[PDB]
Amino acid sequence: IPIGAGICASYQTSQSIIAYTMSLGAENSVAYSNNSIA
Amino acid sequence: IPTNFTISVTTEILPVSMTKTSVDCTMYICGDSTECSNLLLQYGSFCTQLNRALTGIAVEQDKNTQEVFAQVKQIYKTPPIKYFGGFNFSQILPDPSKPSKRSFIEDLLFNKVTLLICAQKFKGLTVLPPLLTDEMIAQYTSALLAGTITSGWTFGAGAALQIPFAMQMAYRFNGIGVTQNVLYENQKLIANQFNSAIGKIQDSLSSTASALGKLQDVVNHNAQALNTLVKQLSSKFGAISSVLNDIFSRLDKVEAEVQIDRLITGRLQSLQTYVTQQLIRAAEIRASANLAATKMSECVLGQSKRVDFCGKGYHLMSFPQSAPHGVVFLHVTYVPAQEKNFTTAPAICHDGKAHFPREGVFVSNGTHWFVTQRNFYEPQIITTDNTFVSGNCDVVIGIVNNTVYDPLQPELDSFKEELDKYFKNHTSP
Amino acid sequence: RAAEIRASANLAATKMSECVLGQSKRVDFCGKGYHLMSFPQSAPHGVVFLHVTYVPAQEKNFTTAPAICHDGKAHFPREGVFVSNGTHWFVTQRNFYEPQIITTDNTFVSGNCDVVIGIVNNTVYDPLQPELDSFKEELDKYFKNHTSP
Amino acid sequence: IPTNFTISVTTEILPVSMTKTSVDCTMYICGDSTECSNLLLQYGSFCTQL
Ligand SMILES: *[C@@H]1O[C@H](CO)[C@@H](O[C@@H]2O[C@H](CO)[C@@H](O[C@@H]3O[C@H](CO)[C@@H](O)[C@H](O)[C@@H]3O)[C@H](O)[C@H]2NC(C)=O)[C@H](O)[C@H]1NC(C)=O
Ligand SMILES: *[C@@H]1O[C@H](CO)[C@@H](O[C@@H]2O[C@H](CO)[C@@H](O[C@@H]3O[C@H](CO)[C@@H](O)[C@H](O)[C@@H]3O)[C@H](O)[C@H]2NC(C)=O)[C@H](O)[C@H]1NC(C)=O
Ligand SMILES: *[C@@H]1O[C@H](CO)[C@@H](O[C@@H]2O[C@H](CO)[C@@H](O[C@@H]3O[C@H](CO)[C@@H](O)[C@H](O)[C@@H]3O)[C@H](O)[C@H]2NC(C)=O)[C@H](O)[C@H]1NC(C)=O
Ligand SMILES: *[C@@H]1O[C@H](CO)[C@@H](O[C@@H]2O[C@H](CO)[C@@H](O)[C@H](O)[C@H]2NC(C)=O)[C@H](O)[C@H]1NC(C)=O
Ligand SMILES: *[C@@H]1O[C@H](CO)[C@@H](O[C@@H]2O[C@H](CO)[C@@H](O)[C@H](O)[C@H]2NC(C)=O)[C@H](O)[C@H]1NC(C)=O
Ligand SMILES: *[C@@H]1O[C@H](CO)[C@@H](O[C@@H]2O[C@H](CO)[C@@H](O)[C@H](O)[C@H]2NC(C)=O)[C@H](O)[C@H]1NC(C)=O
Ligand SMILES: *[C@@H]1O[C@H](CO)[C@@H](O[C@@H]2O[C@H](CO)[C@@H](O)[C@H](O)[C@H]2NC(C)=O)[C@H](O)[C@H]1NC(C)=O
Ligand SMILES: *[C@@H]1O[C@H](CO)[C@@H](O[C@@H]2O[C@H](CO)[C@@H](O)[C@H](O)[C@H]2NC(C)=O)[C@H](O)[C@H]1NC(C)=O
Ligand SMILES: *[C@@H]1O[C@H](CO)[C@@H](O)[C@H](O)[C@H]1NC(C)=O
Ligand SMILES: *[C@@H]1O[C@H](CO)[C@@H](O)[C@H](O)[C@H]1NC(C)=O
C-alpha cells in the first residue's frame, strides 16, 4: 500500500498493520577481472 | 573512403513526470463561511469528479517514474577496482564523499534546475510528495551504470555474464561494421578521445542557460497555473464585492443569494478550467515518459541500428543520469574523420570469369588494385579468399582487367616449386 | 479517453506488424530475452500476444585472450571468442559453448604481434596444411620408396 | 524458392502541421460598445489565458 515518500504499509503478522520502507531488489555483485569471461 | 575516425558524446534531456497536486471542495469557494457551503451543497457532485480526476493524475504520475526507472530487478554494484583498460569513468559513477550518493553530472543537473508562495496557498491547494524518493532513483541509475560496464548488454536478457571492457568495445565496433582489429591497434588513442570528450560535457551543461529548458518549463507551467488559480478569486464576477462575509453582513436573506450565486458560478467555472488544463498536460507528459522508457530500454540495454535514434552517427553506447522530473542520456557514438578520394570498379575478371568482393569494395591508388572495407582504409591484395566468382565477364558493365592472386597459389605453389626442384634433383641419379 | 485509446491501438498495431510477421532485433520490445516468434489472440476490446523467447541457462567462467601470436603474426577470430580451460586454448561461439581447435579457417592475421596488448602465445593448427599433408605424407613415403632401390 | 523479382513504388501521405490562428476578446464579445468592455474588465483574466 503506497503511503508516500518511500514509505509503504501492509497487513502482516497475531495480525496487525505495519509500515516500512520499500526494498528496490536483492543486492547482487559481478566478479570482474580483465582476463575472465562467462 | 575515410582514413580516420572520431568519438563524440551527445546529451539528451527528457521529462518524465509532473508535480502531483490536489484541491479542496469547499475551502476554495466558500472559505470559512457556513451559509455558502449550505447553498453550495445543492449544486450536485462536481468536486467529486474533480477529486477523482486529480487522484487519477497523481497515480499516473507515480506510475510513469516507476515504469521508466525500474527495468532491473537486481541491484548490481561496481567492483572496488577502477581500471577499465584505460577508460576513465570517474565522471559518472557515484561519489562516496558527498552525503548524497550522486556523481558530478547529477550534482550539476540538480544545481542548475531550481524549484512564501506555498505558505500563501492557504486556499485549499496542496502538493503531495512523490512515492519514489530521489535516493532510490539515484540508486537505480547507479545499478544501471554498474551493470552496463561490467557485463555488456547481457544483463538485459538473462543471467549477467562478465566480460573485459576492451573486448566489449571490440564487439561494439564489429557490430558497427568495421573489423575489431582496428580497436586493438588504436586502444591508447581511443581512450584519449573518450576521457577528454566526457570532460567537455561538464562545462557544456553550465555553459548556456537554455540547456535545461525542457525540465524547467514543467515547473514553470505548474507554478504559473497555481498562481493564476489563486489570483482568480479577487474578481467580483458582476457581484457587489469579492469578500463573501461583507455580502451577508450588509444584506438580508432575500437578494444576497443572487450575488453569492454569481460568485460561486464564476469560481466553479475557473476550477473546472484548471482541471481540464491539468488533464491535457498530464497526457502530454505521459507520452514523453513512454518515449523516454523506450529510449532507456533500447539505447542503453543494447545496441541500436535505427539511424539517428540514439545520437547522430553510428551508435556505440549510452549512459543514463537522473534530474529533477526528468532523465538525461549521454550517447557515445562514432563518426568518420577526414577522407581520401579513390578510383573504383564494380568487378574484376582475369581468367574469363568475373570476381566480386566477399565483403568490402575494390579500390585503386593509381597503378595497382586493392580490396578494402567500407568505413576504414586498409588495403589488401586481391585474393580468392577475398573474392567469389560467378558467371562470365561479358555481361557486367564497367568491369576492368587485372590479375587476381589466388591465395591457393601461395598455399600450394610454395610446395609445388619444392616438389619440382626435388624431381629435378632426382633426375640426375 | 479516445485519444489515449488511439495511442494504445497504434502501439498494438506496430506490435502485430513487427513481432508477428517477422523477427525483431529491438531489445525488450517483443518480450524479455532474445526473440523467436509471437502468436496473437483476441480478447474483448483488446489483443493478447504470446511471445516465445530464448534465455541462456547455467554458465561457466573461463580465461580469455584478445589475440594469438604464432609465427610472429597476430591472429584474430573470424567469428567467436578465444577461451581456455586451463591447459590449452579453443575458439567458441558467444551464446553457446562449443570448443574447437584453433584453425586458419577460424582466424585472420593482421600485422605483427608487438602492438596488441594482452596477447598470448600458442600454436595455430592451420588446417589447409594438414589438408595438403594428407598428400604430403604419401608423397614423402612414395619418394622414399622411389629412392629405396 | 522464387525465381524472379519485381520493384514497386508505394506512396504515403502524412500531415505535419495545422493552420495557426488568433482571437480577440473585446471585439468578439463586446461589439463596438464601451459599457460592455467596462463591465467585462471585472470578469478576471480569462482572456490572458486564452
Ligand atoms: C600504389 O600502391 C602501390 C603498392 O604499395 C605502390 O607500389 C609500391 O611502391 C613502393 C615505392 O617505390 C615500392 O617500394 C619499393 O619498391 C622498389 C621497386 O624496385 C623495391 O626495390 C623496394 O624494395 C621497395 O619495395 C613497392 O615495392 C611498390 N609495391 C610493389 C608491390 O611493388 C605504388 O607506388 C602506389 N602508387 C603511387 C604511390 O602513386
Ligand atoms: C582442458 O581441455 C583439454 C582438451 O579436451 C583436456 O585435454 C584432453 O583431455 C582429454 C580428457 O581427459 C584427454 O583424453 C583422454 O586421454 C586419456 C589419456 O590416458 C585417454 O586414456 C582417454 O581415453 C581420453 O582419450 C586428452 O588426451 C587430453 N589432451 C591431451 C593433449 O592430453 C584437458 O585435460 C582439459 N583440462 C582440464 C583441467 O580439464
Ligand atoms: C611468446 O614467444 C616469443 C618468442 O617465441 C617471446 O618473445 C621473447 O620474449 C623474451 C622475454 O619475454 C625475450 O627475451 C629477451 O631477450 C633479449 C635479447 O633479445 C634480452 O636482452 C632480454 O633480457 C630478454 O631475455 C626474447 O628475446 C623474445 N624472443 C624474441 C625472438 O625476441 C614472448 O615472450 C612469448 N610470450 C610469452 C607470454 O611467453
Ligand atoms: C587520426 O586522428 C587523430 C586525432 O586527430 C590523430 O591523432 C592526433 O595526431 C596529431 C599529430 O598529427 C596530434 O597533434 C594530436 O594530439 C593527436 N590527437 C590525439 C587525440 O592524440 C592521428 O594522428 C590520426 N591518424 C592518422 C594516421 O592520421
Ligand atoms: C579520471 O578523471 C578525473 C577527472 O579529471 C581525474 O581526477 C583529476 O586528476 C587530476 C590529475 O592531476 C587532478 O588535477 C584533478 O584535481 C582531479 N580531479 C578530481 C575531481 O579528482 C582522475 O585522475 C582520472 N583518473 C585517472 C586514473 O587518472
Ligand atoms: C577527388 O575528389 C575531390 C573532391 O571533390 C575532387 O575535387 C578536387 O578538390 C576540390 C573539391 O571538389 C575541387 O574544388 C578541386 O577542383 C578538385 N581538384 C582538382 C585537381 O580539380 C578531386 O578532383 C578528385 N580527384 C580524383 C583524382 O579523383
Ligand atoms: C582484358 O582482357 C580482355 C580479353 O583478353 C580484353 O579484351 C580485348 O579487347 C581488345 C580491344 O579493347 C580486343 O581487340 C581484343 O580482341 C579483346 N580480347 C579478346 C580475347 O577478344 C580487354 O581489353 C582487357 N582489358 C583491358 C583494359 O585491356
Ligand atoms: C523476370 O520477369 C521479367 C518481367 O516479366 C522478365 O522480363 C521479360 O522477359 C521476356 C522474355 O525475355 C521479354 O519478352 C519481356 O520484354 C521482359 N520484360 C521486360 C519488362 O523487359 C524476365 O525475363 C524474367 N526473368 C526470368 C529469369 O524469368
Ligand atoms: C589486469 O589489471 C591488473 C591491475 O590493473 C594488472 O596488474 C594486470 O596486468 C591486468 N591484466 C593484464 C592481462 O594485463
Ligand atoms: C562515365 O561517364 C563519362 C561521361 O559521362 C563516360 O565518358 C564514361 O564512359 C563513363 N564511365 C562508365 C564506366 O560508364
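Swiss-Prot numbering applies to chain A: residues 664-676, 689-713, in that order.
Even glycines carry a Cβ here, placed using N, Cα and C.
Here the residue is the original one, but Swiss-Prot notes a mutagenesis experiment at this spot, A:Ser673 to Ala: No effect on O-glycosylation by host GALNT1. Around A:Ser673 (mutagenesis position), the same-chain residues at least 6 positions away in sequence with a Cβ under 8 Å from its Cβ are A:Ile664, A:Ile692, A:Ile693, A:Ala694, A:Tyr695.
Listed in Swiss-Prot as a mutagenesis experiment, A:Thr676 to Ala is described as follows: Partial loss of O-glycosylation by host GALNT1. Note: A:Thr676 (mutagenesis position) has non-local neighbours A:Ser689, A:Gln690, A:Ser691, i.e. same-chain residues 6+ apart with C-beta under 8 A of its own C-beta.
Within the same chain, no residue at least 6 positions away from A:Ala701 (variant position) has a Cβ under 8 Å from its Cβ. A:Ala701 to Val appears in Swiss-Prot as a known natural variant, with the remark: In strain: Beta/B.1.351, Iota/B.1.526.
Secondary structure from DSSP puts A:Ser704 (variant position) in coil. Under its natural variant entries, Swiss-Prot includes A:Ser704 to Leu with the note: In strain: Omicron/BA.2.12.1.
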A:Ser704 (variant position) CB neighbourhood, other CB atoms within 10 A: 14
Secondary structure of A:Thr676 (mutagenesis position) (DSSP, helix/strand/coil): coil
Of A:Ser673, A:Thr676, A:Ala701, A:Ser704, chain B-adjacent recorded positions (C-beta under 8 angstroms): A:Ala701, A:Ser704
